[PDB]
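For reference, the structure discussed in these notes is given below.
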Amino acid sequence: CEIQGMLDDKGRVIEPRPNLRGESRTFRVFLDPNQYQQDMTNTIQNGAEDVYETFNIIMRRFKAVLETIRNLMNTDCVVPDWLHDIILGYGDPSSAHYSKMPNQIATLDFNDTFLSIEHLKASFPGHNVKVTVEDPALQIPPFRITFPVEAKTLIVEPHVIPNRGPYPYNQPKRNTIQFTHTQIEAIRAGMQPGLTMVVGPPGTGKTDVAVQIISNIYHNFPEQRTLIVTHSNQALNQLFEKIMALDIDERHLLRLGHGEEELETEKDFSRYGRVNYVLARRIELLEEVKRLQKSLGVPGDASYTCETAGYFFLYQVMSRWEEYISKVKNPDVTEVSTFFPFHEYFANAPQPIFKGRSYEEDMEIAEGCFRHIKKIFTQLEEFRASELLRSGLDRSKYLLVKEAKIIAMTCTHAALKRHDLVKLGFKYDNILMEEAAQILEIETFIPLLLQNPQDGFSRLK
Amino acid sequence: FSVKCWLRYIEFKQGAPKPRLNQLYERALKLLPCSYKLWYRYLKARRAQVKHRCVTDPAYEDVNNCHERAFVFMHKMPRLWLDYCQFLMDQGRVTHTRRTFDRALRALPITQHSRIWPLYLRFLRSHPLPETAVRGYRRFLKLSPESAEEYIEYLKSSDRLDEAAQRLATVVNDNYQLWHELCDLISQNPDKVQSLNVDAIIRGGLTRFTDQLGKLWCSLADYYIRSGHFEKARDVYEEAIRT
């Protein structure tokens, strides 16, 4: 009996209980999903006596697992070909890793763990670090790091995360903790196809490894989904607290729970609070696109919504942007400053973004500002679902199934609410999980049925 | 401010026609766009004049002429963009498709829908990435329940059954049902004779659309000449006798 509270003056369970007249208590509780399901089975199918209604007394200090077993067993149970064998032990157990799934990332984003290329040159102690170009005033990038399949060179090439406009506020977030060498190898063995169990000794930052994995997977796959699963709420709370310093938009973050839980980190990831915050962010995007419309200088006395905002973006901003494109890629440092009608738009921004000296730098600035207005229209594309979903829980599910690529879930909670997740968008292309030994074999295999096969094959990577 | 003198400076502009187009766009977007027909015939005559030269600066000046003639937006700048689309359909480079589709769907009308969707059709030829990608983005793009239907009927003609079934799924999730039936029959032609695809397509089609025993008995003859002889076939034919 997971008790919510006792009887009051108005017969309702507690949530300052009222004037407790007398020494009786009549309290309602709800232990689990399948709480009134085992007695239902006994009264309906086996026709045996009553367990939940034969009551005698109460004393203080499961069937959800059995229903999950029944479902997973009587479905196709098509598991990932690299993990079903590693779960039944048959097959060489060095196989579920990266070095025995064939499709290793040719060159992945090893961005976060390294913030100095000399640091990465140390943290690659057994590979010949082939860094492309030789200016150390030019090499500390989110480099591309190919490890080949001679055959042991760390092929690091520079990269430049593209602009986002004039503003120095969105300076794209890079990590700060220089995780270990085998820890970066943990991140890589997780972000490449296979399986990975990190042996995290006390204090080593298994949760830092998890935050690194979240970041690197959001980098090397913008579209595939991440189920970050825990044994207790500590993992999800701490990993959210840590990823609060990474390059994630809050339209890509969501979670599950086991019922009632109070937000343990700074900002809410929860259902109603998240829909409300995204409604406020939608107001932000609407006012942004609208002041951009006034920057374009059209007439009109009433304001528009998400659909008209997206169509109007593609109709006006994209048209002007194609004009500037056919002026710039057809192109002086004068026209890279002038020929952008974003002067009225970045006229609420720092001093002109096309510096008027380096045509290519002015081009980066102009395309970054246009792509920023396109990210305004893109968060408008995301708020399409906020304006299409009717209820708070409805918009929670819609925004977690549609755009939120990072869903943090608890073990028994997701084992209890997996069916709803399967039906309304359980997308498990990648799993990142914490508190490994803090679960069981049951709480490790019951999540293995969050979906149905995809033409004879599972969703796992 | 006489459109006469404007067309006169355009059609008397000699030498390089680049000062022609620059001063033309300047003055034309300065004053009103009543010279629409003048600039249109001018663009066509200029195509007659320069279509033998490099397609870089003349076609650029023409696109500029059309987008600038589009004072705010109008019903003939999508038209001239469609003239450039049909003219560069013989591209050899898909940047023509990209830029022409941008220019023509610079609005959201019935215009350039049937210019982009057959452009995705002529994209699907030996590279299914643009086909299925435009299929997805259009199914999740400017809303019209007929566009995704047309998408299923387009992927019906190319050898990616997943794209047809994908548009079918999108429309059934949200003639169209009959067109989904036609695409189901197209992928149900007796090639995958494992006896799975045609039968499942029969069930899905007869689920979304109701035929009173017609397609039922079609699938009946199919699956009963494709059935077995053991308990499977005994039971299948008994169930068909009962249903």
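Shown for chain A, in order and in Swiss-Prot numbering: 595-609, 614-659, 666-753, 773-953, 959-1089.
So how was this one determined? The header says electron microscopy, 3.0 Å.
Every residue, even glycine, has its Cβ placed from backbone N, Cα and C.
Sequence-distant neighbours of A:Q801 (ATP binding site) (same chain, six or more apart, CB under 8 Å from its CB) are A:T717, A:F718, A:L719, A:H723, A:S727, listed in sequence order. Feature annotation from Swiss-Prot assigns ATP binding site to A:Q801, A:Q806, A:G826, A:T827, A:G828, A:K829, A:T830, A:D831; the stated evidence is experimental evidence.
While the structure shown retains the original residue, Swiss-Prot records the mutagenesis experiment A:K829 to A with this note: Decreased affinity for ATP and ADP. Loss of RNA helicase activity. Disrupts spliceosomal pre-mRNA splicing and leads to the accumulation of spliceosomal B complexes. Taken residue by residue with DSSP, A:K829 (mutagenesis position) is part of a helix. In sequence order, A:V821, A:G823, A:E1062 make up the list of same-chain residues 6 or more apart from A:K829 (mutagenesis position) whose Cβ falls under 8 Å from its Cβ.
Maximum intra-site Cα distance, ATP binding residues A:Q801, A:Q806, A:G826, A:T827, A:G828, A:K829, A:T830, A:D831: 14 Å. Ranking the binding-site residues A:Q806, A:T827, A:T830 by how many Cβ atoms sit within 10 Å of each one's Cβ puts A:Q806 at the top.
Taking the mean position of the Cβ atoms of A:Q801, A:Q806, A:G826, A:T827, A:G828, A:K829, A:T830, A:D831 as the ATP site, the remaining same-chain residues with a Cβ inside 8 Å of that point are A:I800, A:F802, A:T803, A:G823, A:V832. Counting every protein chain shown, the Cβ of A:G826 (ATP binding site) has 6 other Cβ atoms within 10 Å.
Non-local neighbourhood of A:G828 (ATP binding site): A:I800, A:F802, A:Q806, each in the same chain, at least six residues away, with C-beta under 8 Å from its C-beta. Sequence-distant neighbours of A:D831 (ATP binding site) (same chain, six or more apart, CB under 8 Å from its CB) are A:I800, A:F802, A:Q806, A:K865, listed in sequence order.
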